[PDB]
Structures are given as structure tokens and as C-alpha cells.
Amino acid sequence: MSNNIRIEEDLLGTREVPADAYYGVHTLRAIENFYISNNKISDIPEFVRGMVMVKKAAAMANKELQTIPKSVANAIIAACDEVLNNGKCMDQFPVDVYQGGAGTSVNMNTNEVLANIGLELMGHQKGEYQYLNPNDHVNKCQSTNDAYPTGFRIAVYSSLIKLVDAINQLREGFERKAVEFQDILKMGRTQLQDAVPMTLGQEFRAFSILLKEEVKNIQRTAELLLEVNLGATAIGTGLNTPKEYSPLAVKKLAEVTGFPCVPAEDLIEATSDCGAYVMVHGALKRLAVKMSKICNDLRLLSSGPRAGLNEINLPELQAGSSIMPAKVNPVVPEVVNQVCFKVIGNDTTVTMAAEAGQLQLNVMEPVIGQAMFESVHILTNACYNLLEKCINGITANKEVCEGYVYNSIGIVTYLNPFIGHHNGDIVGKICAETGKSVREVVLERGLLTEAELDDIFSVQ
Amino acid sequence: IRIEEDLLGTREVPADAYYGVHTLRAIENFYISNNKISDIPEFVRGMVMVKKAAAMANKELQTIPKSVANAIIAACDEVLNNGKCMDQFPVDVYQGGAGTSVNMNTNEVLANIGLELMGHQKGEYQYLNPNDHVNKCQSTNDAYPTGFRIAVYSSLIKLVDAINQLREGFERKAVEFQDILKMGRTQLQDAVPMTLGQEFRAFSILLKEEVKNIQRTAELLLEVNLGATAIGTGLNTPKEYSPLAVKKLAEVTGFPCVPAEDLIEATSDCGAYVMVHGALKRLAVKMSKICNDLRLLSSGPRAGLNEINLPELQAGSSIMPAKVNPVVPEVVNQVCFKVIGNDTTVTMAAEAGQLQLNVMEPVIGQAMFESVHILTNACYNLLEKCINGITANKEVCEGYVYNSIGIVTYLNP
Amino acid sequence: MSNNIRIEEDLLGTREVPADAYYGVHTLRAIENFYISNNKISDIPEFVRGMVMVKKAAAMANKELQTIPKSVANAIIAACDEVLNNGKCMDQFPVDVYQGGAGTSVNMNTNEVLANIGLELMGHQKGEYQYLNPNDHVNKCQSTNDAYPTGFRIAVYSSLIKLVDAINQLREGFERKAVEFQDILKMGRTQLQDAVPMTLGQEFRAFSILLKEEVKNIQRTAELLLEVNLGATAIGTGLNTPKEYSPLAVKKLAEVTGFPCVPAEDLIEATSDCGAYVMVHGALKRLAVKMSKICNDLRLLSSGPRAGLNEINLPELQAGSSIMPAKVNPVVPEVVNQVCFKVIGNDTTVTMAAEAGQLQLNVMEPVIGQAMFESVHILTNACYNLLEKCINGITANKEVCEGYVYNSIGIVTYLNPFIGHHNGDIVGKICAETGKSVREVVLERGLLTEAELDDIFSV
Amino acid sequence: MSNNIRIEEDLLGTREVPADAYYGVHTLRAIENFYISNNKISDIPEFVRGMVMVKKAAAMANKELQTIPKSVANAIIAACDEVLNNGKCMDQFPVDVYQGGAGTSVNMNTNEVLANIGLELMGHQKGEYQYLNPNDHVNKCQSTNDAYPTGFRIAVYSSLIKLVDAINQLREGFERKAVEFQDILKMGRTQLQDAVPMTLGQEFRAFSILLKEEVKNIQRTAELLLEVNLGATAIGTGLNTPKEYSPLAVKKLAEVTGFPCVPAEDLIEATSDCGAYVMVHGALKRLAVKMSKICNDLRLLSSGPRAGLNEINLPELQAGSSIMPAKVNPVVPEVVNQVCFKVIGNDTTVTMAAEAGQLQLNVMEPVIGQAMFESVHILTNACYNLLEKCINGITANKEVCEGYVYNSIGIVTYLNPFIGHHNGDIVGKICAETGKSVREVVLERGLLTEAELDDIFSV
Ligand SMILES: OC[C@H]1O[C@@H](O)[C@H](O)[C@@H](O)[C@@H]1O
Ligand SMILES: OC[C@H]1O[C@@H](O)[C@H](O)[C@@H](O)[C@@H]1O
């Protein structure tokens, strides 16, 4: 600590930033006014890149309009690359995820870290002497209100992409299972009550179809993010950011990201409570209620062994109950229900954040950021988890399943056309009286013959 | 009274009542709220439309006797015509079993209405039987979800309109105050200036994009069903029936009905609902936001950031004028609160799926409609008695941009 | 439509009010001002009897204080005494449950009502000529800033009193069922995976006891409400209500309601709502959270006849298909499931309100109020419907239940001392590879005579 | 790194655990089995230490009754104390915070770590050198059902304590500003309109009146955590841990922790879901609310200079504005709002989980756990954050705050008992007409004297 540093000045005096540290003062200061969590701007989905990309785009746009020097500019776009590549300058954003000011402190860190990389690429000493001053260069023709969210938009939108991959990955794990159990008679349960014969295979594609729609909805609600904002202005009208610049900027932005992003709804209201995040997250919450229930079924479908819907079998990952062999805890789905619940609850946050909008700026965006990011993150692993650890090892107990179908009283329906509806009923009450089955009542009443009898019952 | 037959014995239902035994029994079993299906945002009208659509189908498919099939759609038209024989839906909004009680009720009300329009005595007289004929090739698992999706689709058309009107109020002021300077504020700190007029246009635009979202999502309801599934696949509707029946449901509701993705999960929880309630929540977030500012902008006289004089609706400190309590933008927060809270209810509900069916459709129902109602009303209550009567305060609005501490931003050169 | 009306006037000019109508000027205006939904101040859980009591109480302390005339004080309360009872003259409180103005709307509604009702009894013609001024004589030494929350608190409390009673009738029902089924054996099961043998009498005792701690949690948080504020806040310590009054009023308010009312510790908050609300509604949400569990169980235990768990039979009361008795819907628990999610959903509606605090007053108290009452009310009924239409007549299925234990793979945990743990560890394993019961594998191998086996197992 | 190992065995198989790893196959297994977040059981509020504190009390009772041999018992509790000697052997708990098994994975994690420190001290090798056994000894007359819950509360009871210290360290800064802002007048707003005069001093004290109540609730609410269930049930009563061990070990826990650990007022369903949780996190939800409210007021009462409120001024933290100065962003009050929002969000997560209870056991405790902790952590650091880089050096622009109180026509009120209501009205009218203050109006409109007028306005 204290050892080998660099003294850097600003509006608020001179402080000695940690030498080698690519983050400058503004950042250094953030690292002290914000101490809530241990989670700092460190990514798995994106954001840091989301920022450096928003810069490159802004950079290569500035050089075009010659708003800034081509000498400094190509250093800035290049600088980006030293962070995009293998992020040969990554995790230089030590600011707590929790931070105030709608994210000035984040655009400020991105600027700084990038400012030095360029400078050092230009062979200069970073820090004290900035021949590539971040402000009038790295962040020229922009402001947090526009540069901050567009970074968050690229990010989330790219995080979502990763989420769908995972979702798809988990779907084949449902499909392979369907193709596996395609012909094992299970009887459904509406309101828990039995219903009408079905195959477990059909139970399992239902899941993959269920997530297929989650994907449909996700990638759809995610396009609200594409309408990025770069080159707007704090309040009304616009500073000189507005010009043929703004569009040229994102035109480069889309040239980097590779996302069909376009100039936002327009240049008014914008940042003021923009809840396209209420929607994109609102999507992540849907996956929650869904995946959860998907995990809710498995846990109960694989309920009590030797005493419960013993239809399937989740992989024993924990320790056997040797002397009390009665167990195989539905562990993997449970943890997923947890993430779901968490996911679900993160909604309630972001909403409050959006509701939090006050006048010409809604600062609570960063809370929407880590909240948003959190869900995409956990869901993904919650998906790979169930996938790799759970669904791939489930296997039905054909016997008790098929036997669920042949012991119901609903199967008398399939006899009705042959023994007359009225006997079917008398066959069904008896079955619901003697404790027997439609296969025995029929056989003790002398209604059919086994050959005949056992020439039907196998679904449709 | 008249005495109808039902498996759980013969219950007797008051003769003038067009519903039937199930409906009757379902009024005793479920007794939570005071509110039965008190549909303001269409619902029942949606339910009847579904039966009327199933009838047209059933006929043009030879499922039931042409006369009965016609007796049906006929009864359906007496209900829709001007929302007539309505009232026969006395089931609590809080009920059970896929809202079976709502499907059955509609079946039976249409029965006695279709009956009389044949000279048959009401109720029990079953030449035109409800289940066999009105509910033919239909089940709770499928009719019910659909009347809900369509009902909701229409309340949302009415919603956006209402919203579009509020929009009007803003883009009215927007052009009104337009000529009025004002000092913008980000983080409540003083940013660069803008015209008080521009402030309101953003409110419109906000709502402009709100609409763009509410419809955008509402169209997902169009993926419906009629004659679908209890389990995986689903019983024998899968003939001309369903698509033909949705084709029917289309031309009737006027809405572009479409047969859903595939027969496997639908009534078994629908993310479409969470999503549409979602759409309704975001609108509640921004509308709430818009009103907050409206209260912040019309704060304490002289000593309290005053830029727009909001309407006055109650008392004035006699001894000395000193208030104009933002009573209306306030009530808009209150609603948005009730709407957002419902997004939890719809969440719990739309997550409690039991294997092959969600039994909580009704609660998502009472939550959806309820939230659509107050919101729809909200937009108006703000419109008529609030924004339509908002007057600026120029000298003050401009005053802030003139005594602007950092005026030099442009005065650099 | 406009069939004969009396003329009244507020600071905002004149208006015409239905003569009959006791809800004067303000309220008439108020009715129009907000067109959110039908439900007006139609509080069955007693919001009016609250406001009326707050006024009856406060008035008495103004007579004892001698602020207003005895004769008009006697009428504020003489009138109050009326409105109360089964809930007499109290009908003229007609403003939409969603209403800005922080409750002035309602505070005035009551102010007026009691004046006119009091004037009718004063022989006076009521109306315009107010001999009990809704403000200068009723609304004396007060303000919404304290009257509204007081009534609210005072109201919610009594409403909660009803809730617990209801909840206990449900507790009594689960009880008698714990007494009935007590001798039925069932295999308890953690994480859905089988755990160990217990009586289906105990599971119901878990229910009553759950609720038992749930009621205690309700009436716990409840009494917090009793800490009120009558005539004071609008900024801090309060306006010129001091001396006897404020503490004396809350005191007399205790002589009315029948509640151990205490003035708040300080008096610099409340205006900006109180966490008591989130707290009490917390108990309501918790209650809802627990009732859900019970019903999800109730449903789970009745799950599918002959193809579900099939332990308890929820009494049938709806449908009926003869040919296929492979059914019987858990409809009543389902409904309670539904009243929960809503009450749970109201925890946000209240929350978001409490948070909406601005400077020295939270202007969203009424959306907390209604949400409050909705929760506290629907829940209560949610109890009786379950009790009366479901649990009060559940039957179990012994042979099935008991057959879940007698056949569970690990019941040899008590034969081990007799067959030697080592031997047991292989029986309970020979069972899994066969499906056979413990007895069978035991009996086949012959490690224990049917007698020295049938003469041991229950507990 | 993966540089060395040792092979342990369980019911499933043999997986070689690290030579430095005091955990066994289980933790290693439970490390792989679940992998959702990048937050394993780091544990900054307490958890681990509370967990070792339970395993320790357990032994202090097993030693006694002798369910295990005095020696090993001492090796166990010796293992405990090494962990607790300042929070030494803490890093040995790598399983995630998101985890199924309902705590089987945390339960064993502890069981092993203490098992290893135990025999190791005894002079035995780390690894399956079981002369102490996690299960057979450390977890004697214990199970996930009672160890994980009871412990979890403990680790949270102690944590919330560190919170009341935060919220109090905060209360101190607040009233610090109260005692300072004494003679600082202003206008208390209700519904954002200028209501009545006061001193900004009380304002900050109001904030504290606010926080102190939170603390009280939290003090009350934490109490619930004390009802522990160590050495209890299995399904619907009690396996064989029940005897004297049951309320003895609780006495031992009470001792080894100091907290008045009392046993369940009964014994069942508590493990199947205790509502004390929904009530505690709810108290934290309330805290985040009223606090966040205050934060929001701070951002308001300081708003934009000469174009916003500007009553009090906040500390400059961010490198200011260069070209066009006119800002002092509430960068911190901002963050406090953000955390508050998460707490509130962590409340629905706790509810949903609290709803996810199934029959004889709730398995969503872990998430209620990771949700409880996240909240107690950021709330504590918020109070200190707020208190340290903001509300410790706030200022007041006395003149404008007095500009406001002396501004609004409201002030007429007190000159009213002197000049007469009638004269008090013209004054109110004139100012309304003109745009002058009650001073100049009562001035030119000859009524009072300079002295008289300045002889009263400070309150
Ligand atoms: O990372 C970009 C993409 O690369 C492709 O090769 C993979 O198939 C995708 O899973 C991945 O999302
Ligand atoms: O009188 C018996 C009780 O039965 C319940 O069903 C009613 O709802 C209560 O109001 C009544 O007190």
C-alpha cells in the first residue's frame, strides 16, 4: 500500500493514484465514496467490453468527423482493442457495482483506463501527463446519460445472447429425454387429480417447448435494447453532440458489436425512466416463473421413492442414506428454484429503480444494471446446471408409470364403445369401490376376454 | 324456483336465474370477495364470443344439431348486442379449478337464453343442452384461457385509447408552454436549459412509446386456442374444429385470432399473461414517474420549485393562500402502486403450475383486469382533472434559466 | 338524476349537494375528483367506525377540554353513538378507495357526516347552516395528519381482531382433524423424498400449531398499531394541540374503541407514514405464505385418486363425471391459494407506498389503507371457506397412508437390533432390488418370525 | 492449485480431496453439484462462525451425556475454538450460497472442517483418519433440520446486532446535525406544498426519530431468531435426539454465544418453514424503506442551486464541473437508494421461498439465507457509507431556509392572535395580491412595529 504511485490532479485537488493502475483519479475517488458490496465492476456477461466497444465506436466516429485528432483517435480505437482482444488491460474498474450518479463514475473509469492504454500505445507515460486526455478525446462528443446506458445495452443484449445459448443447450437435454421416453405411459395431473393418458416423452418435450417460447420472448423483448443512445444530451434539445454525429456514431457502434442497434426512439425523454429494462428483465423473470415450475414438476414427479410419484429419477449427487435407503434428494432443481426466486425478486428491485425516475434523469440505472446482470448470470448457470447435472440423468420408472395408466378408471372410456357406456360406468364405480381396476372389474363381470381386452389401452 | 339435476344431487336454482346448478353451487363454495364477475373491461363479452365462435364452427362441421347450434349463436347475440343478459355471472373473482366455474356459467347462461329463443321453458329444459351442445368440443382447459386472452386484448385496446388521450393533454401543453424557458434538472442538480414546453412533449413521447409497447405485447394474446389439451396432446378436437373455431373467434371478436404454437402447455400457465401484465406494469412505472415530477414541479408556492400551476380541487388556506395539494397526480401514484403489486400476484400465480395445468388462471385474471381498469381510469382522471388544467408560471420557469448559475456554458465565446 | 338538492359552498364557490345526503361540500367534490373504481369507502372491516370513533373520542376530550361548546360536543358524540351500533347512519361515506389529499377527503367526509347527523338531532336543518362546523366544531384541534392515520390504525386493529378469530376457527378445525386421524400411519417425506413414519394426526397438529404461532405473530405486530397520534403532527412535535389534549384524547380514544391505546413515543414521524404498516402487513403476508403451504399440502395429499399421493380426501362439492371417477378437484384450497398470492401481492402495493415518502408527510397512506383492508379481509374469509367447505370434512385413507410406512424401504431401522444392523443393511437393499416390502424380505430370509414381527412396527 | 491431494470415500465413491482442504468428499462434491454464482460461502456477516458455534454447543452436551467420548468431544470443541479465535480457519467453506439439499451441503461442510481440525490437533492425519468422524460424532443427535436452521438464525442474530450499531452510528451523525441546525428555520412541506414553519434542526432529528424506531423493530424482530430447534424432530415430532440433549444443547448454544437461545415453543414445522424469517427480512425491508425515504429527502432538500430547493448542502465527492459550474450531485444518497432497492427485492425472494415449503420440510432456507445476509450486509455498509461520505459534514444555507419560512404567507398565523383574524385576512390577501411578505404587508399596512414583528418568528 502507498508504495510506487502517481500523483494526478482534478477539480478536487491532487491525489496520488496507484501508479500502474490504469484507472485515474475520478475512479480512484469512486473507490472510496462507494463501499457497500464486495462486488465491483467485474464481468462474466459483458459491460467492460460493452463500454470499451461504445468507446471504439465513438472513437472511430470522432476521427471520421475529425471532431478529435486522428493522431489521438486511432490510439483510442487501438486502445479499445487492447481491452477487447484478451482484455490485456481488463478489470481496471474497481468501482463497487453499487455506485451513485447514474454511472458517471463508470463512463469515467472506461475513459481513464482507455486514455492511458492509448497513451502507452503511443509510448507515453500514462497518468500525470496525458497527451491523450480522456475528456476532450476518449469521451469527446458524449456524456454519461448517453454513453453509460448504451454500454449497458450492448452488454445485457450480449448477455442475453449467452442466456439463450444456454437455454437451447438445456432444450436438447429435454428433447433427447423426450426421444428416450417417447413411449412410456404416464397419466397427467390437472390440479393434482389424474387426467388423460400421456407419454413421459410428451411430458418432457412440453418443457423444451416451454423454454422454446422463453427464447422467442427473450430475443424479442431484448431488441428494445438495440435502440442505443450515443450523442444525445442531458436535458432537452442537445449540446453539439446533436449533429450528423449521433447517427454516424452508432453506425460504427453496430459495426463493432455486430448488433443491428439503431438510433433510439429519438432524442427526447430517453434517459428519463427508460424502462426498456423493465421489459428485458421482465423477460428474465418470465424464464424464472417458468424454469422454476419446470424444476417444480421434476422434484414432484420424482417424489417419494417407494411412496410418491416415483415416475422419474434425478441423479444422486449427494450421499446415500445407507441404513435408511429412502432418499435421492431433488437437489439440482431446488438450487435452480432458488436462483429463480432470486431472479424473480430482482424484478421488484429494477421496478423500484424505474419508478425511482425523477425529472430529466433516472439515476437508479446502475442498480438496474447489476440487478439485470445478476439474473442473466445465475439463470445461465441455473440452466447449464439442470442440464448437465440433472435432466441428462433422469430416467423413468416405466413400470409404475405405465401402471399408473392401466390402474386409472379413465381407461374405461376406451371400453365404452365395446361394452356400452352404461356398463363402463358400473365398471368405473366398482373400480372406485372394490379398489380393483377396470381390467379386473370388466374381467369379473364377464364383459370381455383378455385377448380382446388386452388389445387396446396404449394412448391416442 | 326450478330444480336442476347434477351428480352431487339435485340443487334448485331460482327460476329467473339463467345460469345453472354448477353456477349455483359455485356461489356457495367460493366466498371470498364481494365482487363476482363485475366485468367493466369486456371479459364476459369475451366468454360469450368464444361460445358463439364455437357454435359457428360446430355447425359448419356437423358436430351438433343445426337448430341447437343456431339457438346458441342466437343467444350469444342477445348477450353481445348491447351487453344484455349479462348479470348471470355471480361467481366470485376468487374461485377454483381453471376457472371452470366461468366456463360452465357461460355454457348455462347461453343455454337458457338460447332455449327461450326457441319457445322452450327456461333452465332445466334441455332440448338445447349446455355441456353437450354449447360446450361441445370444448373444455375448461381451453375455452376459459381463450375468453380471457381475448377479453384482455380488448381492454387493452380501450387502454391505449385512454392513454392516447392523456398523450393528447401533454402534446397540448407541450405546444402551449413551448415558448417558455426553463432550467432542466438531472439528479435534481441544474443541467443545461430547455423549454417548459419541451418537458411535457417528453411526457407524451414517453407515453407514445408506452403504447408502442402495450400493443406490441398484447398481440401475443392472439396466439390462442379452442379445442385443445388437458394433458400432452389432447382429445379429439384436432379436426376442422380448433383452427376453424379460432377462424370463427377471429371474425367475431374482430381480433386477428390465431391457433397457438402447438398442443402442449397453455392453460398450464402462460408467460403471455405475465408479459401482458408486465406491459401494464411498465406503464405504471412511467405514469407514476410522470405524476411524481408533476407534484415536484408544482411544489410549495414561492418557496418550493414552482413551474406549473396544477388544477385546484378542494380548499385554500383562507387566512393566507399557501397550498394547491396535487390531489390528482397523487391518485395516479396510488393506482400505479396497485398495478405493480399485482405483477407479484400474477407472478406467484403464473409460477404455481401443477404438472399439466395452472389452476391460478383466475387470480391472474382478477389481477390483470383490476390493474387494467384503474389504469385505464387513471389515464383519464389525470387527463380531465389534471393535465388538461396545468398552467405554467413563465417568469419563474424562465427565471431559473436566467439566474442560471452556470450561464457561461455557451457564453464561453 | 338531479331530483331536488340543497346548496352548499366551500372556498371554491358553490355547489349543489343531494339534500338527503349527509356528505356535504368537499365529499361531493371528492366523489368526482377521483374516478378510479367502484368500491368507495365501503369498509366492512370498520374504517368508518374508526373515523367516527376518532371523532367521538376526540370530541369528548374537547368538551372536557371545553374547546367547543358542550352542547355541540354532546352532538358530535351523540351522533357518533348513532353511526356506530350495527353501523347505523354511517352510509354517507362515498369516496373512491383510491383518493389523493392524504385522507383529507375521508377526514372531511366524517367531519361533515357527524355534523349533519348531529344537526338533525339538534333539530337544526343541517346543511349550509352548520351549527356543528365540520371544521370549527367537529374537526377541532386536529388534522388529517393525525386523525386519518389514527382511525386507520384503530380500524386495522379491530379488523385484525376478526382475522385471528377466523384463523382460530380454522385452527379448531385442523385440531378436531388431528384428533380424528391421530391413529393413521403415514410416511412423512422431506424434499418429497420419503423421510420417516408419523401419524397423519400429527401433520394436522403441525397445521394448527403453525397457525397458532401465526395468530400470535398477528396480534403481536397488531398491538403496535395502538401507538397512535391524535391531534399533533403536520411538521414535528405538533401544532398547538398540547396540554392534556393529545395524550388525553388518545386516552379517551381508549375509552371508546376499547383498545389499550397509547400516544406515540415521540411525534416527529407518522406523517411520513410508519413502518408499523409494512410490519402488520408483514404478518398478513406471512400468514398468506403459510396458508399457501397448507393448501399446497392439502392439495398434494389429495393429489390424484389412485394415481397421486392419495392420503386425504378433500370433501367434494363441485363437478361430477360418472364413467371416469379418476377425478375430484382441490378447488377450495385452490381458492385460498388465490387469496394468498393477492395478499402477498399487496405487500408491494403497501411497500411502494411507504417508500413514496416525501419530506414531512407520506401522501400515499390511503393506498396502504385499502390494500391493508383488502388483505386483512379477503384473508379472513379465505380462512372460513377452507375450514367450512374443505378441512372440516376431510377424510384420510388409512390403508393407503399406513401402507406408505409398512412398505417403505427403510423400516428395518428397528429390526436391526434384532436382525443385526449388518443384516438389515442388506434387507433394505434386497428390497430395493425387488420392490418387496421389508417384512417380505425379512420373512423370506426368515430372520424374524411373523409373530415376533407382526408384534412390532407402529409408533 | 490442483498441486496435491488425498482420497476420501462416501456412499457413492472415492474422490481425492486437497491436502490443505479440511473438507471431505461432500463439500468437494457439493462444490461441483451446484454452480450458479461466483459467491460460494464467503460469508462476511457471520454464518460460518455461527455454524461453528452450534457444532460446538452440540459437543458441550454430547461430551456431557457421553454420546461421544470426552476426548474426541474435546477435540471437536477445540476445533471450534480455533475457528473462532478471531475467525481463523474460516476459508474452508467453498460450496455456493445457492444450494439444494436445504443445507445438507453446509451442514457437512462444517462437520468435516471441525472433524479435521479435531483429530489433527489430537495428532492425527487430515483425511479419513476418523478418530472423530464428522457424522458419527460432530453431528451427534443432530441433523440438517436443526443444525442448519438454528445455526443460521444465530449467525443472523449476531449480524443484525452489528446493524443496530450501524443505524445507531448513523443516528448519531443525524442528531449531531440536529444539535447543530438548532436555530435554522424553514417551511415544513406536506404534499410538497409550503405548509408551516420550523427549524431544520428538528428535520434531521426527525430522520433519527425515524431510524431509532427501525432499530426498536429490529431489536424486537431479532428476538424471534432466538427460538432455536437444536436436537429436534425428523418428520412430525422428534427422532431420538430428543431427551435431555434437546434443551441442554440449546442451553450450551445460549452459553457459547451469549444470546438467550430458547427452544421452539413446540417442535414441529419450524424446520418445514419458520416464519421468523419472513418477519426479520421484512424488518430489514422496512429499514431499507424509511431509510431510502430519508435518502430521497436528502436529495430533495439539497436540490439544484438557485433553481432547486437548496436548503442544505452535501459534501463534494466527485471531481466537479469545469466549464459551467452549478452541481453538487447526491452521489451517495443515490447509492443508499440502490441498496435499499435490493433489500426490498430480496424480500420477494424471501417470500417466494417461504412459500416453497413442502410438507414436513422447507428446502429454500439457503436462499432465504443468502437473501437475509445480502441485506444485512449492504444495509450496515449503507448506514456507514451514508454516515461517512455525506451526512457527517452537511451544511445549511440558513438564509434561504429562513428565506422560505419568512416567505410563505403562512406566517400570518401567529401575528393573527395579535392583529385580529379580520386584519389577518387582508394581510393574507394583500400578499396574495401584491406578492409581498406578511412583514412588508403588516409593515406598510400599518399594523405592527419592526420590533413587534421581529420579536417573534423563531420556532
Ligand atoms: O461466442 C459466439 C458464438 O460462437 C459460436 O461458435 C457458438 O456456437 C455459440 O455458442 C457462441 O455464442
Ligand atoms: O356464524 C358462523 C360464521 O360462519 C362464517 O361462514 C361466516 O362468514 C361468519 O360471518 C359467521 O360468523
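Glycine is treated like the rest: Cβ placed from N, Cα and C.
Features as listed in Swiss-Prot:
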type: ACT_SITE; residues: D:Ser321; note: active site, proton acceptor
type: BINDING; residues: D:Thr104, D:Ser143, D:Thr144, D:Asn145, D:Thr190, D:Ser322, D:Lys327; note: L-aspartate binding site
type: MUTAGEN; residues: D:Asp10 to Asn; note: 5.4-fold decrease in kcat. 3.5-fold increase in KM for L-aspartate
type: MUTAGEN; residues: D:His26 to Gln; note: No effect on kcat. 3.1-fold increase in KM for L-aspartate
type: MUTAGEN; residues: D:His124 to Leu; note: 30% decrease in Vmax. KM for L-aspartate is almost unaffected
type: MUTAGEN; residues: D:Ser143 to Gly; note: 9-fold decrease in kcat. 4-fold increase in KM for L-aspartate
type: MUTAGEN; residues: D:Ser143 to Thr; note: 68-fold decrease in kcat. 2.9-fold increase in KM for L-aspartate
type: MUTAGEN; residues: D:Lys327 to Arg; note: Retains only 0.3% of the activity. 5-fold increase in KM for L-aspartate
type: MUTAGEN; residues: D:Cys390 to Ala or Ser; note: No significant change in kinetic parameters
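Positions of Swiss-Prot features highlighted on the structure.
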{"residue": "D:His26", "record": "mutagenesis position", "DSSP (3 states)": "helix"}
{"residue": "D:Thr104", "record": "L-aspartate binding site", "DSSP (3 states)": "helix"}
{"residue": "D:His124", "record": "mutagenesis position", "DSSP (3 states)": "coil"}
{"residue": "D:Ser143", "record": "mutagenesis position", "DSSP (3 states)": "coil"}
{"residue": "D:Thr190", "record": "L-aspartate binding site", "DSSP (3 states)": "strand"}
{"residue": "D:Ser321", "record": "active site, proton acceptor", "DSSP (3 states)": "coil"}
{"residue": "D:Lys327", "record": "mutagenesis position", "DSSP (3 states)": "coil"}
{"residue": "D:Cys390", "record": "mutagenesis position", "DSSP (3 states)": "coil"}
Distance check against D:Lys327 (mutagenesis position) for the recorded positions D:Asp10, D:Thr144, D:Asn145, D:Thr190, D:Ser321, keeping those with Cα within 10 Å: D:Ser321
Between D:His26 (mutagenesis position) and D:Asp10 (mutagenesis position): CA-CA distance (Å): 8
Proximal residue to D:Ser143 (mutagenesis position) among recorded positions D:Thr104, D:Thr190, D:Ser321, D:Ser322 (C-alpha distance): D:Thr104
Integer Cα-Cα distance in angstrom, D:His26 (mutagenesis position) to D:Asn145 (L-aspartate binding site): 18
Cα proximity to D:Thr144 (L-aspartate binding site), best match among recorded positions D:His124, D:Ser321, D:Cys390: D:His124
Span of D:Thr104, D:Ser143, D:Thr144, D:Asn145, D:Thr190, D:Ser322, D:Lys327 around L-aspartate - largest C-alpha separation, Å: 64
Shortest C-alpha distance to D:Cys390 (mutagenesis position) - which of the recorded positions D:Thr104, D:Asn145, D:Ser321, D:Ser322: D:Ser321
Cross-chain proximity of recorded positions to A (CB under 8 Å), evaluated over D:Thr104, D:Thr144, D:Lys327: D:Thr104
Fewest other C-beta atoms within 10 angstroms, as judged across D:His26, D:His124, D:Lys327, which are the mutagenesis positions: D:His124
Cβ under 8 Å to chain B, applied to recorded positions D:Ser143, D:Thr144, D:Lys327: D:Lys327
Euclidean distance between Cα atoms of D:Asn145 (L-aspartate binding site) and D:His124 (mutagenesis position), Å: 30
Chain C neighbours, restricted to the recorded positions D:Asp10, D:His26, D:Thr144, D:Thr190, D:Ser321, D:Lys327, by C-beta under 8 angstroms: D:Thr190
Greatest C-beta neighbour count within 10 angstroms, which of the recorded positions D:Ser143, D:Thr144, D:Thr190: D:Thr190
Which of D:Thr104, D:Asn145, D:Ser322, all binding-site residues, has a Cβ with the fewest other Cβ atoms inside 10 Å: D:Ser322
For the residue listed as 'active site, proton acceptor', the number of other Cβ atoms found within 10 Å of its own Cβ: 15
Mutagenesis positions compared (D:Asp10, D:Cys390) - the one with the fewest other Cβ atoms within 10 Å: D:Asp10
Residue pair D:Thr104 (L-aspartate binding site), D:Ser321 (active site, proton acceptor) - Cα distance, angstrom, rounded: 55
Spatial separation of D:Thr190 (L-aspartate binding site) from D:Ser321 (active site, proton acceptor) - C-alpha basis, Å: 34
